[PDB]
Amino acid sequence: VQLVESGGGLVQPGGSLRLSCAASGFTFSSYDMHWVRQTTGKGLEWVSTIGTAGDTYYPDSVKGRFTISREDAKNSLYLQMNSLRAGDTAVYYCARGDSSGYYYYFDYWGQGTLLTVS
Amino acid sequence: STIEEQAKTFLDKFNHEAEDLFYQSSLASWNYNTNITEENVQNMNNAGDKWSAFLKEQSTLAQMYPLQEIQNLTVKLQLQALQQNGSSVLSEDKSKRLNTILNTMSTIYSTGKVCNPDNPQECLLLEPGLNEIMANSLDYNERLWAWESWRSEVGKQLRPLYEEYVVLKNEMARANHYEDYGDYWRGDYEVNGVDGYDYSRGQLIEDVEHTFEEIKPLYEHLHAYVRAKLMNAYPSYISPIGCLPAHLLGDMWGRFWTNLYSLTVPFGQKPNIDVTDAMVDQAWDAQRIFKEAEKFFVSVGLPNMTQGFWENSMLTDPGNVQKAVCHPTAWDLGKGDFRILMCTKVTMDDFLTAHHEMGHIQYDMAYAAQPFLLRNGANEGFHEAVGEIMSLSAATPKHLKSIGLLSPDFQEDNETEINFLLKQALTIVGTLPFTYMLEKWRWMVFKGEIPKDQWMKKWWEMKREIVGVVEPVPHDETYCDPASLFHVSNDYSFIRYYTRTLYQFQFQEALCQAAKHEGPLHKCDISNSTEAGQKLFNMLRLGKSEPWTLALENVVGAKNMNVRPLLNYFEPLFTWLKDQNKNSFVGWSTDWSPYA
Amino acid sequence: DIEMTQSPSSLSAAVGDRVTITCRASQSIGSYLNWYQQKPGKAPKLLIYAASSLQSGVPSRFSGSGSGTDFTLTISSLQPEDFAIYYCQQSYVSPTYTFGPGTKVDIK
Amino acid sequence: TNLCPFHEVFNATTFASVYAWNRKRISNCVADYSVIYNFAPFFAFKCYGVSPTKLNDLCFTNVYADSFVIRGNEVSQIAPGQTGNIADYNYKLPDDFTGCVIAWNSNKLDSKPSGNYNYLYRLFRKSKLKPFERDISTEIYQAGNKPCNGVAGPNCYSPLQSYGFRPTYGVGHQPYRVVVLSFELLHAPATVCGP
Ligand SMILES: *[C@@H]1O[C@H](CO[C@@H]2O[C@@H](C)[C@@H](O)[C@@H](O)[C@@H]2O)[C@@H](O[C@@H]2O[C@H](CO)[C@@H](O)[C@H](O)[C@H]2NC(C)=O)[C@H](O)[C@H]1NC(C)=O
Ligand SMILES: *[C@@H]1O[C@H](CO)[C@@H](O[C@@H]2O[C@H](CO)[C@@H](O)[C@H](O)[C@H]2NC(C)=O)[C@H](O)[C@H]1NC(C)=O
Ligand SMILES: *[C@@H]1O[C@H](CO)[C@@H](O)[C@H](O)[C@H]1NC(C)=O
Ligand SMILES: *[C@@H]1O[C@H](CO)[C@@H](O)[C@H](O)[C@H]1NC(C)=O
Ligand SMILES: *[C@@H]1O[C@H](CO)[C@@H](O)[C@H](O)[C@H]1NC(C)=O
Ligand SMILES: *[C@@H]1O[C@H](CO)[C@@H](O)[C@H](O)[C@H]1NC(C)=O
Ligand SMILES: *[C@@H]1O[C@H](CO)[C@@H](O)[C@H](O)[C@H]1NC(C)=O
Ligand SMILES: [Zn+2]
């Protein structure tokens, strides 16, 4: 199993990016995906969640601003960011969720990509 | 059970039956201020009657819980608010007389008419008319005639029924276990119980008279400059040695000195900042103005305004179809309802007014979580200060250049920026001695140490030693000069303005220091400073739940009120005034009198 | 949200020692807490789920013990391939899972 | 599948008061939580213990759906381990809860210009609420040491107070319909679940 991220770069405030995560080695039609960002000091922070049947979940902070979508044609997960602020500078990881019953966890994270604003 | 828990169960029921009866009244008042019709008046009256009846019933009921047996410093404040008898201890035949006297004063002041000693078909009232003639006129005799005429007809028929007002209100004050009626008004500056933060009622009688001693130099130099610049306007009417006539201050009573700007301009060669033409060029409307002000507030750290604000609040005059009272007001109806009523026109003045009014909505929003009786400013001089600060920063050239209202060169020459500090000194500095004088006279006329026959011997004595104003013509005892003012005729505490002017600049200096501002204080724009917004929000959230001493300390770091920020804000102006007063005379003698 | 705190802030030990890190929650979370390793220069990796179960692949030297609010993660024998940051994260409240500030394990 | 009612709890024309709250014992069909994720944006979706994503496949013995209307700022009180006016006196949730909470605004439906006083909630009670048990009563709550013999007045108050919803209220004081789903297991064989 491998997960590869893409979309890193620099953007002016108020810009938009379309980050992508490609997963291989398993079935995309069953597991669910999460976007989690990491900043220095504040630690890891969950950013977005997408499941099997057209459901999307966001925190209170990034609400009405992110539009997570997935296409199973080539096993790729997309994340669109608009109206970026100075607090969105982080390293972003795409993780896979699974549960052995009632207990849920993130199995694999991948490599990650960098985002910065100026 | 215990008396400690017999008060909580009462206030918990009170806070739920008060919100509904307050919202109904507020909505009725808003509807009446949108349409002026006949049904709206009836609805407003019914809602107000229900609210007053509920308050009276709860005040009568709440007396069963003694103050000495309750100790939390949060329930105690609500009991203090609810247990005030007010004008109810007096006999039933005296409350009606007091209300009749109050209504008579209100009607007499509202229905003013001089009519001029001429053909009686030309009668001019106060607003407009008298206010216009005191604002944009240069004649000496005409101004003196209007000034004497207003206080001749109105003043004579207002003093005989002021003595009984004083006697009845003093009797009510004694009945409420207080010292005087002035001591009643110095009651919102009282805190007991919290060690190290106490502030007795009499201590105010020190602070106002301790912070005013060191404002004397700045106001003395400003007074000298104004007198020198009014010498040429009225050549043979003012002497350089001393005080100035009270009918030549651009206002009916001398509360503000703004209208003298056109007569005391530092340098008339170049104009002041006026973005009025830019509004027309770029096609500015009311909604754009309010969105820009909201962006300014967001840039500091404070939140947006609710979707209901943009849909339930009128921002433009409807026209001839409706009848609306065009007066900028910020409404906190309760239960998450915030509105702004203002007839907006494209002008810098309305641009800044959108900022003072939006400040009250933000300050109102800050303490929305507090109990009902504590949902107000920590004192009477904190709401109109978290509102006059934002206007100052909005007027800054840097903010106007950062939103696109001026050509992006606009050399910020010292030749021009000194034209802006003087204009603000003609409204902020020129009112403090007037307020101190009026409040002092009212306090010692309620005290009883100024006999009845010396009411007007001391009124014009204070205005010679504190302010630099002198009467144009003799005033005998039967007159009533203070009663001509709106606040003396009605029942309104008047010291709140002083205590405000001195708080707004303290808050401004604290915010600018927190914003890492380098340079003079008047060029300070608190935009793009999250720490300043957080520092302000730590105080805006408290409300009346905690003593105003702690609220002031949370932002300033000082225990009590101070004037040093005010003098720092006007430092370049004061230096220039010192520079240009070397050949003039500073200070005023007792009197030479305009009459001789 | 449910805050999560970790102790100690830093820990220093040699090879072969036993190191224990404690994680404290603000509300009762039952057995819903999981453990992650953040080897520098890479991505976090799952170590223990259900606050006691051993994930397939991680060495058995890691043990998670706890029930209720306060949990502990213990490494009986320390090895040079352990210099990293360890995080405890919750699973009782979803989908707003919150992590801890991490712990420093300096090998010396 | 038999479509045991989930479109009736969420689409009911009239809900219940806070101190009443209708309890529906739903276990009769195959669950179809797809419609749950639809039907307007949700002010909160805070399933506890079970991941919202991986519903639609888990065998539950008996589902309990509870519905009532509250105000916005109290929506955050429907959660285990919370102390407040609603939690201590109206609706209590155990600390070991396993279910979901769904709240959605209903200003258009459950508000009137004059005021909606048909919704009631309790404010005063001698003792707090044990988890998952109702109390409908109208006796005067004694607040002193003088029995009032069922007569309102000083130190004797009615326990129920009305809301009075109006359309112009803010987000925090607007009506909010709340459906809470509770899950449990029993020794009986599991039959109410999908293939
Ligand atoms: C307040 O800041 C905004 C945004 O500027 C960004 O944030 C700052 C903290 C700083 O890091 C800047 O470098 C960032 O770009 C300013 O808005 C911008 O102003 C510049 C002026 O040179 C203009 O070119 C941009 O178009 C503006 N961007 C917008 C409007 O989205 C704003 O001017 C600042 N307010 C001031 C200086 O009063
Ligand atoms: C408000 O007025 C009421 C009376 O209308 C006061 O209640 C009386 O207070 C006196 C003071 O000792 C008592 O002797 C009486 O027994 C009280 N009751 C009555 C019916 O007179 C009350 O004290 C007043 N409150 C304040 C703050 O002055
Ligand atoms: C207020 O005035 C508008 C103007 O047409 C009118 O339509 C409306 O009915 C008025 N409101 C009331 C309560 O009469
Ligand atoms: C004062 O009343 C408030 C309101 O509930 C309470 O939270 C606080 O604990 C009380 N003060 C003390 C010292 O108990
Ligand atoms: C405030 O409103 C503006 C425009 O409506 C928006 O861009 C901004 O994100 C809002 N601020 C917050 C904190 O939501
Ligand atoms: C303004 O700056 C100029 C530049 O030196 C200086 O000569 C002048 O004295 C300053 N003050 C005024 C009032 O012009
Ligand atoms: C709820 O009832 C209305 C009225 O019949 C209907 O239009 C709507 O489709 C229903 N909602 C669902 C999810 O079935
Ligand atoms: Zn104001």
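Note that chain B carries Swiss-Prot numbering, so the residues on display, from first to last, are 19-614.
The way this entry was determined, per its header, is electron microscopy, 2.9 Å.
Using N, Cα and C of the backbone, Cβ positions are placed for all residues, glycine too.
Swiss-Prot has this to say about the protein:
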type: MUTAGEN; residues: B:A25 to V; note: Increases slightly the interaction with RBD domain of SARS-CoV-2 spike protein
type: MUTAGEN; residues: B:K68 to D; note: Slightly inhibits interaction with SARS-CoV spike glycoprotein
type: MUTAGEN; residues: B:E110 to P; note: No effect on interaction with SARS-CoV spike glycoprotein
type: BINDING; residues: B:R169, B:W477, B:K481; note: chloride binding site
type: MUTAGEN; residues: B:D355 to A; note: Strongly inhibits interaction with SARS-CoV spike glycoprotein
type: BINDING; residues: B:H374, B:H378, B:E402; note: Zn(2+) binding site
type: ACT_SITE; residues: B:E375; note: active site, proton acceptor
type: MUTAGEN; residues: B:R393 to K; note: Increases very slightly the interaction with RBD domain of SARS-CoV-2 spike protein
type: ACT_SITE; residues: B:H505; note: active site, proton donor
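Checked against B:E110 (mutagenesis position), the recorded positions B:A25, B:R169, B:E402, B:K481 differ in C-alpha distance, with B:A25 being the nearest.
In sequence order, the recorded positions near B:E402 (Zn(2+) binding site) (Cα within 10 Å of its Cα) are B:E375, drawn from B:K68, B:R169, B:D355, B:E375, B:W477, B:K481. Long-range C-beta contacts of B:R393 (mutagenesis position), restricted to its own chain and to partners at least six residues apart, with a cutoff below 8 Å, comprise B:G352, B:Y385, B:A386, B:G561, B:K562. Apart from B:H374, B:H378, B:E402, the Zn(2+) site neighbourhood in this chain, defined by C-beta within 8 angstroms of the site C-beta centre, holds B:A348, B:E375, B:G377, B:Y381, B:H401, B:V404, B:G405, B:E406. What surrounds the chloride site, by Cβ distance within 8 Å of the Cβ centroid and not counting B:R169, B:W477, B:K481, is the set B:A264, B:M474, B:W478, B:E489, B:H493, B:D499, B:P500 from the same chain. In the shown protein chains, 20 other C-beta atoms lie within 10 A of the C-beta of B:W477 (chloride binding site).
Cβ neighbour count within 10 Å across all protein chains ranks B:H374 highest among the recorded positions B:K68, B:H374. Candidate recorded positions B:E110, B:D355, B:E402, B:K481 yield B:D355 as lying near chain D, with Cβ-Cβ distance under 8 angstroms. Note: the CA-CA distance between B:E375 (active site, proton acceptor) and B:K68 (mutagenesis position) rounds to 29 Å. Of the candidate recorded positions, B:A25, B:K68, B:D355, B:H378, the one lying closest to B:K481 (chloride binding site) when CA atoms are compared is B:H378. Across the fold, the C-alpha of B:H374 (Zn(2+) binding site) and the C-alpha of B:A25 (mutagenesis position) stand 38 Å from each other. Comparing B:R169 (chloride binding site) with B:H505 (active site, proton donor), their Cα atoms are 15 Å apart once rounded. Across the structure, B:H505 (active site, proton donor) and B:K68 (mutagenesis position) are spaced 27 Å apart at their Cα atoms. In this structure, of the mutagenesis positions B:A25, B:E110, B:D355, the smallest number of CB atoms within 10 A of the CB marks B:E110. Note on the recorded positions B:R169, B:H378, B:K481, B:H505: the fewest other CB atoms within 10 A surround the CB of B:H505.
According to DSSP, B:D355 (mutagenesis position) is assigned to a strand segment. Neighbour counts of Cβ atoms within 10 Å were compared across the recorded positions B:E375, B:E402; the minimum falls on B:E402.
Between the C-alpha atoms of B:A25 (mutagenesis position) and B:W477 (chloride binding site), the distance comes to 46 Å.
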